Amino acid sequence: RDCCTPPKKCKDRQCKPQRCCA
């Protein structure tokens, strides 16, 4: 589980300032 690995998880502040989320 990661900010963008399936299932993506950019629904977090510590996983949003990324290049795969923002």
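Here chain A follows Swiss-Prot, giving residues 52-73 in order.
Method on record in the header is solution NMR.
Even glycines carry a Cβ here, placed using N, Cα and C.
What Swiss-Prot says about this protein:
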- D53 to A: 2-fold decrease in activity on Nav channels (probably Nav1.4/SCN4A) from rat diaphragm (MUTAGEN)
- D53 to N: Increase in activity on Nav channel from eel electric membranes, and decrease in binding to rat Nav1.4/SCN4A by increasing the rate of dissociation from rat Nav1.4/SCN4A channel and decreasing the rate of association (MUTAGEN)
- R64 to Q: Loss of activity on Nav channel from eel electric membranes, and important decrease in binding to rat Nav1.4/SCN4A by increasing the rate of dissociation from rat Nav1.4/SCN4A channel without modifying the rate of association (MUTAGEN)
- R64 to A: 200-fold decrease in activity on Nav channels (probably Nav1.4/SCN4A) from rat diaphragm (MUTAGEN)
- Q69 to K: Increase in activity on Nav channel from eel electric membranes, and important increase in binding to rat Nav1.4/SCN4A (seemingly irreversible) by potently decreasing the rates of both dissociation and association to rat Nav1.4/SCN4A channel (MUTAGEN)
- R70 to A: 25-fold decrease in activity on Nav channels (probably Nav1.4/SCN4A) from rat diaphragm (MUTAGEN)
Sort out the sequence-distant neighbours of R70 (mutagenesis position) for me: same chain, 6+ apart, CB within less than 8 Å of its CB, listed by position.
none
Between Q69 (mutagenesis position) and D53 (mutagenesis position), find the distance joining the two CA atoms and give it rounded to the nearest Å.
11
Compute the C-alpha separation of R64 (mutagenesis position) from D53 (mutagenesis position), stating it in Å without decimals.
12
Would you count the other CB atoms within 10 A of the CB of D53 (mutagenesis position), including those on all shown protein chains?
12
